[PDB]
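Written below as structure tokens is the structure these notes are about.
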Amino acid sequence: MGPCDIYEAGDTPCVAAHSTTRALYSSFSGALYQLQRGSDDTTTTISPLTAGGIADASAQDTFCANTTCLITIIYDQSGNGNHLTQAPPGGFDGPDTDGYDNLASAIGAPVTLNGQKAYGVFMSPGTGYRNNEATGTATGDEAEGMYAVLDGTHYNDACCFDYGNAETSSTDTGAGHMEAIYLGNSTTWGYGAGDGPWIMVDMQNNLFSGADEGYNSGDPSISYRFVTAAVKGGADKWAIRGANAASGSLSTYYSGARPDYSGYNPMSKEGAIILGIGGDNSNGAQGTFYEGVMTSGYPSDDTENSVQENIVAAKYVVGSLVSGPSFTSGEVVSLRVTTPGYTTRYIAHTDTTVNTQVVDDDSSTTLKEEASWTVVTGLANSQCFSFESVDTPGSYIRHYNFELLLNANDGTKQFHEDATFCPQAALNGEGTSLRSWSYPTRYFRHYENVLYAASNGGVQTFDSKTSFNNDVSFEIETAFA
Ligand SMILES: *[C@@H]1O[C@H](CO)[C@@H](O[C@@H]2O[C@H](CO)[C@@H](O)[C@H](O)[C@H]2NC(C)=O)[C@H](O)[C@H]1NC(C)=O
Ligand SMILES: O=[N+]([O-])c1ccc(O[C@@H]2O[C@@H](CO)[C@H](O)[C@H]2O)cc1
Ligand SMILES: O=[N+]([O-])c1ccc(O[C@@H]2O[C@@H](CO)[C@H](O)[C@H]2O)cc1
Ligand SMILES: O=[N+]([O-])c1ccc(O[C@@H]2O[C@@H](CO)[C@H](O)[C@H]2O)cc1
Ligand SMILES: *[C@@H]1O[C@H](CO)[C@@H](O)[C@H](O)[C@H]1NC(C)=O
């Protein structure tokens, strides 16, 4: 029995079932998600390897070889047609074409499920998915449940990393017009104990950590790499439950009446589905989604408990973010350009500007140090790396407005995330490509001999698809200094 079989047995069946990692019904053998690759802009689907099984990650790796991939569609396994696609503009514009939100990388969230590789949905600020034409989802004050398995360590405080029920117009239509899982450390509305992040419920114009606006002591900080968030709502009742998705049981952090503020009882749900964004298209949040569902009816605690036991049995474990030659902490390197016409250039810097320059044995010692990089444990991810200046110790290559700058580590989460890069076997086969940990659609990329965190196509000039594979491939050489 998969999660949706368990919900059905509790007479609260799934009406939307979304996962890039696995089938959520024991008999589902259809497509889990759609990929689009940058090389030819064509698509393919990824299905489970067996009915009721795990995503064919090998088929993704094959399709995405020597290029970049985006997850274009997360299919609804339930048969209701509630597929998640690129989220449209609403109250807020996204940063993509026509104010759409960005699609996620296919490769930002590698995992294993019982030892088998799969890929989650790693969502950087400005990423979002939606279905405003959803069928079967609860509306008005009708009962529903939902859950998601999320990365409890990938979050921020911006509005809003949500999964669940939202407005069909992509605008704020008032209190009670949403009911979605939220994960992050926003303290604009609700928050819990400790420093966050918190699972809360987005009910529109409020993230609730419980019955009260603001602080609720019973909502703990999440301390799990894989978190099961289970949320449910019915007629003047709702709940927040949380578990380590890798071990043990759901605990209940809120259960009872709707918050006693105008507009939350009865609810006015609209039945649209969102992922990674707020109901009005607020698109500042980040997070990672692995699997989740929405149901018809208010699930029992027992049904949710059987779902959690199923999740634990799936055995989520962190996967490898790194491929290709890679690095050791304390190694000093120079990174040589491989693009035809520029192959004598190395990644260097002039003060804060990271650039490419011709560097050779006759260059000034000043330039040799500027073309030399101390590789250290990733500031935001210990599998990945950060690139420390030899001439300016304590300063690292970071992205800022998607340009690579050499800036001093200020100890902030923002800097750490901006300064962390995951080596990948070079897209042209010549050395390494350095993928942004925080924006895995983007890579170290030279454009007019300046370094950017560029995507393979996009809204910035330096996201040009011309020479992309070459422009993101660098040979790892002995440091000049
Ligand atoms: C969410 O958690 C982050 C990470 O701890 C908090 O980050 C701090 O932001 C302040 C300014 O608001 C900086 O001066 C600190 O250096 C930050 N700390 C780190 C470690 O980056 C953030 O404040 C939290 N957000 C809210 C709303 O509480
Ligand atoms: O007035 N504002 O500054 C403002 C901006 C965004 C905003 O977002 C709404 O409130 C969030 C919390 O419920 C929901 O996800 C979103 O639709 C709610 C209020
Ligand atoms: O132009 N701005 O007002 C502006 C706002 C935010 C901003 O964020 C920076 O740009 C992001 C992308 O490189 C990094 O994650 C962050 O440090 C960079 C620039
Ligand atoms: O308008 N231009 O002057 C101009 C010239 C070259 C050019 O190519 C880019 O710059 C080259 C070197 O960084 C990269 O290989 C390529 O993406 C991009 C723009
Ligand atoms: C594709 O990338 C792999 C890994 O770097 C490499 O071995 C292979 O040579 C590349 N092929 C092409 C056509 O670039």
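Counting starts with 1 at the first residue shown.
Backbone N, Cα and C define each Cβ position, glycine as well.
For the recorded site, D280 (mutagenesis position), the DSSP three-state label reads coil. Swiss-Prot lists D280 with the feature active site, proton donor.
Taken from Swiss-Prot, the feature substrate binding site applies to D202, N205, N206, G279, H399, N401, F402, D418, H446, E448, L451, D471, supported by experimental evidence. In the three-state DSSP reading, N206 (substrate binding site) counts as coil. The Cβ of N206 (substrate binding site) lies under 8 Å from the Cβ of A175, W189, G190, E213, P259, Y261, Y264, each of these being in the same chain and 6 or more residues away along the sequence.
Among the sequence features in Swiss-Prot, the mutagenesis site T187 to A (Swiss-Prot position 204) is noted as follows: Reduces thermostability and catalytic activity. In three-state terms derived from DSSP, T187 (mutagenesis position) belongs to neither a helical nor a strand segment and is classed as coil.
Of all Cβ atoms in the shown protein chains, 22 besides its own fall within 10 Å of the Cβ of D280 (mutagenesis position). Under mutagenesis, Swiss-Prot gives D280 to A (Swiss-Prot position 297) with this note: Impairs catalytic activity.
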Packing count at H446 (substrate binding site) (other Cβ atoms within 10 Å of its Cβ): 25
Across every protein chain in view, the count of C-beta atoms other than its own within 10 A of the C-beta of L451 (substrate binding site) is 26
If the criterion is a C-beta within less than 6 angstroms of any ligand 1 atom, which of the recorded positions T187, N206, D280 pass it? List them in sequence order. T187
The number of other Cβ atoms within 10 Å of the Cβ of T187 (mutagenesis position), counted over all protein chains shown, is 16
